[PDB]
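Following this message is one structure expressed as structure tokens.
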Amino acid sequence: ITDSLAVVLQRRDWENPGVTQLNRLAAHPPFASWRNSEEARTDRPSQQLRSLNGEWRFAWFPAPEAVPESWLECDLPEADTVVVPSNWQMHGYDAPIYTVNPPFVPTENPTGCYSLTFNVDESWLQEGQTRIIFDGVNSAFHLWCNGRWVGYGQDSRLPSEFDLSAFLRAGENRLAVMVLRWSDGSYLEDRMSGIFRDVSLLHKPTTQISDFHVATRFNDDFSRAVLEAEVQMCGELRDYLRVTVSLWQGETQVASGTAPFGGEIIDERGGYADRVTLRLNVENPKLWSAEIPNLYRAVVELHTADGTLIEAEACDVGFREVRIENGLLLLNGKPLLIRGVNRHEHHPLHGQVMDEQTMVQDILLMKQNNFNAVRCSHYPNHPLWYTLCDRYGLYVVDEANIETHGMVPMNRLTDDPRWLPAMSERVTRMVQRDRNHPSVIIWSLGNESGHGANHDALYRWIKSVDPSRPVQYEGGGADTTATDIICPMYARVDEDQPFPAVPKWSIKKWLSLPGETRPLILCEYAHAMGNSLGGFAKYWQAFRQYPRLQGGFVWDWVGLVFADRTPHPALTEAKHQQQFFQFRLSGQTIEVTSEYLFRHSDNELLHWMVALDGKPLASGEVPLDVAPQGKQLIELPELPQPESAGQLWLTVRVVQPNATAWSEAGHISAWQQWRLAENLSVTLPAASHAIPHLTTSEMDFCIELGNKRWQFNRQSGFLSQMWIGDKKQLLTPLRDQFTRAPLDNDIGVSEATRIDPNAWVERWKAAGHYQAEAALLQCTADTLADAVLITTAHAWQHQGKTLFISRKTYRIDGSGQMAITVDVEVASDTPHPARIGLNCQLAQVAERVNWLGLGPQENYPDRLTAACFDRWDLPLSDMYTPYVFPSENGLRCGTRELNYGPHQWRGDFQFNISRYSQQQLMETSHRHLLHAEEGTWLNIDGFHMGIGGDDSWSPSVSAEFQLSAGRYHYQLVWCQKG
Amino acid sequence: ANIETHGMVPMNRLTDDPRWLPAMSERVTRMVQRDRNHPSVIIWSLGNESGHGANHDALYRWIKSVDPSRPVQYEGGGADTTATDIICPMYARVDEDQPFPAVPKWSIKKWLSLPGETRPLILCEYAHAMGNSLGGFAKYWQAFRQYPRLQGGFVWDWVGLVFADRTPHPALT
């Protein structure tokens, strides 16, 4: 018959861009079909919305032409039971991976056959309309109900609704869903097939609310608002039908309106008889923002003239105005600063199935790290996400599910009018679904699809239908006519990237180009792959200095956190750079500037502390009373002035004494540190009575002092062994190190098969930095009046070229201390080294690492503003960052003192300490393959290269963070317990 | 024009007074009447350091009516008033803002991109050459070459960059 798979799978609707759906209902805001208005007002669950999530029968087939006809009537015997909201590649049916003919898809199209057997009660079948809703099905699908074909759907990321009234019988019914892995829609979504979102049954009355959308208008000072609500009905029109729209603040009704159906005259033929526009006046409305997410409840009742209710719908309403004025994006008249992050829908252990608790955890983490905006990365999200962003407060950019980055002209589809219908569906249905949410402030036309005329047409469509929101689009150079905002991807603060026909100007230069008036917000910046986010403070200095630089979205929230939502160290950096209080020090006065636009600092307390080399001396706490965008002066008490040598540090932090909806009591939101005053140590070490004794064989230099011994290998010139009593302290000799295990930013997109030679790791490998051999040049050993002096000279050579020369002096005096001075010259023509330091493997393993230096968390020369100077004590495992792909990690900069076991190192250095060598980190592909080595590897660097982070496919370490000086000096004193 | 009232304490006390409009108008109109035929003259300047009054706007409009072939520039009242076709700051810096009250000296890069600003920027005075000076000149010229609407400037005091006997200062190199 006509419902057999032979007839249905004959036109190949999945290989036709002109067919994106069959028998699919219109798009609309989410509906519950409440039959009592009190349940709609309180958002209570509706008896008319029945979830079909749960156990479904599933079968897998290599191609759609391999499914037996009997599947249409009876469930297959070998079918496996699954939970329907899921991806079938989480169950071992076909292999998904991360990674040609625009209309055609491969003939071997993996096919999932879902089926459900369910009861429909008689009341639903007696009257009204029953529909099935698929919140998301990846690629395309065909639907059968009790063996009769219903319809066809595409656009995985938006709901597909089908009228099931004529197909449902009494009692048991069977739904059969054939889901294809690829369709023509895959060319706009350029894996992970299946029914990955919720499946529901909705019952509406015969006459019903088919649509409704709300808008807010304000006077000049936002003290008066008009809420306009347009309501569309479908069904049989009657003269007694009424629509009431009521607005509620809590349990208090603030406005209400009622009217029959029939709108104003639109043109010569009249108006809409099935539509009604109600206008509600709200005096002094509580405005919605991310800082204070004030919400109202709008209840739309379709009833009769006498008063019996037919059906009720409801939504949350936020009174807020978004507009671009004089080149500035304003919310409620104030210029926004977007502290945004890009976020994909990725469950920690369920693929693309997003549940409520994961969303709440993510929102809490983002708000706790000073994010106020989120970008729906390249497709519309679960509808619950927008509700949660309304309720907690987060600016949302809603993005159409259009992504054609694989195209070689890259606008081949988006400049073709034959693809205009498919793109128009993906834009219009998203706008029709999500236009009522106050959190959604910007529409995005999609991601990386070039710039065609379809983009301009859809941009103009959105501007006509919804003028309340700006439209942004990155594509064709991030500044085309299809965007209201210049929205570059990974443009840099100061350095231009003049690519042909799509240059990435520096954002400062981009703002001032001839004729350019628009605000600039980066849709993607600060790529967080691996050990990254160097140079973030430069971006935020630019954001705060330039009015039309209004922020951006950091790429990949999850990423800034691990899959289990464990935070990356760079997240701390972001939290510090995006904090809402800026601090200035002048003498003994702290100026606190609030970066809040709307809220007073009513839950803010300023704690301060003064410390000398990590030892606290004075502290206090001052309540903050700062108006939005205002300033508060805090005069400090007379600060201590110690006579003891050391450097005075003043730390201030902002604490929230009370808990909020998103933070616990005592939450730290902002902080800042200053150097107050330094006293130089002029006290001399008391002269010792003993003198270290030197013994010289041809093999080694041996120095003895009490129970301590130092042995230098004369063949190699390096300190080879150390003895306390009779215990050897070293496993590997202390030797110069100029390389690091490459980071994701060092590697770039360089591949073993496809080498990119501009990458840092490629330049280091070609120069022979990893294969350079140390050759001893001079070695002298002398006894002074009160010490022993060892001097060595080493040259590193590769293929006849000297890359580095290291000259070192070792002074061992009568107190047991060993001072090491290192002077290194680097050839100007070799690539700048990743580091200049010393490396050794300590024989003993200790539980704790103590250090007077910067920050508790890993910090680097170009990512260290969020670290504070103090005395830190951590477990050894806390000194290693478990990046998925192993690399150099765990460095602590600005370190004056390091204590590990019985060993102390003093000076001015960076260090990392771990159980993994740089060699093992380089040669291990995944972090689970790492194995702890016998002792502790210590890397003490005098100098270290920046890590970059602007992007991960080109060098991004700024010149001020490269080791280009050519000559380098450092000193470190090594002593033991005594 | 030979208009310079930098000693005034409101500093636009004379140039905002209509009783001084005739005297200023003579100094502007007679200069334009004398020098309008020279091809080397490409920009008219309304004077130096006189605040910003309504007389400046009136004389700017006069020049635009009489001689539309040349742009009119004026530093005064913040170097970006309605009496100038060019943002012409005095000694504004490449990267560091100097936010003085009511006459801020923005960084030139920031000055270009202020909301609503469309004009080119040319510094009428920069790189003060008193004594051993001209450090940071390369920063100015890196900014000039990077930014299209940063179109250069005039170094202060040719003679100065040279001594009185025209012997060259090292910074001239």
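Sequence positions for chain B are given in Swiss-Prot numbering; the residues included correspond to 414-572, 606-619, in order.
The way this entry was determined, per its header, is electron microscopy, 2.3 Å.
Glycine is no exception: its Cβ is also placed from the backbone N, Cα and C atoms.
Per Swiss-Prot, Mg(2+) 1 binding site is recorded for B:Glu417, B:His419, B:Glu462. The mutagenesis experiment B:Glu462 to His is recorded by Swiss-Prot, whose note states: Slowly inactivates galactosidase activity by reducing the binding of magnesium. It increases binding specificity. The active site, proton donor annotation in Swiss-Prot covers B:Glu462, and the record cites experimental evidence as its basis. Experimental mutagenesis is annotated in Swiss-Prot for B:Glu538 to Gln, with the remark: 10000-fold decrease in the beta-galactosidase activity. Taken from Swiss-Prot, the feature active site, nucleophile applies to B:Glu538, supported by experimental evidence. The note that Swiss-Prot attaches to the published mutagenesis B:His541 to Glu, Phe or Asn is: Poorly reactive with galactosyl substrates. Less stable to heat than wild-type.
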When you measure from the Cβ of B:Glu417 (Mg(2+) 1 binding site), which residues in the chain that are at least 6 apart have a Cβ under 8 Å away?
B:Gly460, B:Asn461, B:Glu462, B:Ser463
Any idea what the Cα distance is from B:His419 (Mg(2+) 1 binding site) over to B:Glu538 (mutagenesis position), rounded to a whole Å?
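Given the Cα positions, B:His419 (Mg(2+) 1 binding site) is 15 Å from B:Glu538 (mutagenesis position).
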Same chain only, sequence gap of 6 or more: which residues have a CB within under 8 Å of the CB of B:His541 (mutagenesis position)?
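B:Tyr504, B:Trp569, B:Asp570 - these are the non-local Cβ neighbours of B:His541 (mutagenesis position), listed in sequence order.
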Would you identify the secondary structure of B:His541 (mutagenesis position) according to DSSP, in three states?
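In three-state terms, B:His541 (mutagenesis position) counts as coil.
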Identify which of the mutagenesis positions B:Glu462, B:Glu538 has its Cβ surrounded by the largest number of other Cβ atoms within 10 Å, counting every protein chain shown.
B:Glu538
Would you identify the secondary structure of B:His419 (Mg(2+) 1 binding site) according to DSSP, in three states?
coil
Where does B:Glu462 (mutagenesis position) sit in the DSSP three-state scheme?
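Where B:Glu462 (mutagenesis position) sits, the three-state DSSP reduction gives coil.
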Can you tell me how many other Cβ atoms are located within 10 Å of the Cβ belonging to B:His419 (Mg(2+) 1 binding site)?
10
Given the recorded Mg(2+) 1 site (B:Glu417, B:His419, B:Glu462), which additional residues of the same chain have their Cβ within 8 Å of the Cβ centre, ordered by sequence?
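Close Cβ neighbours, site residues excluded: B:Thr418, B:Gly420, B:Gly460, B:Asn461, B:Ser463.
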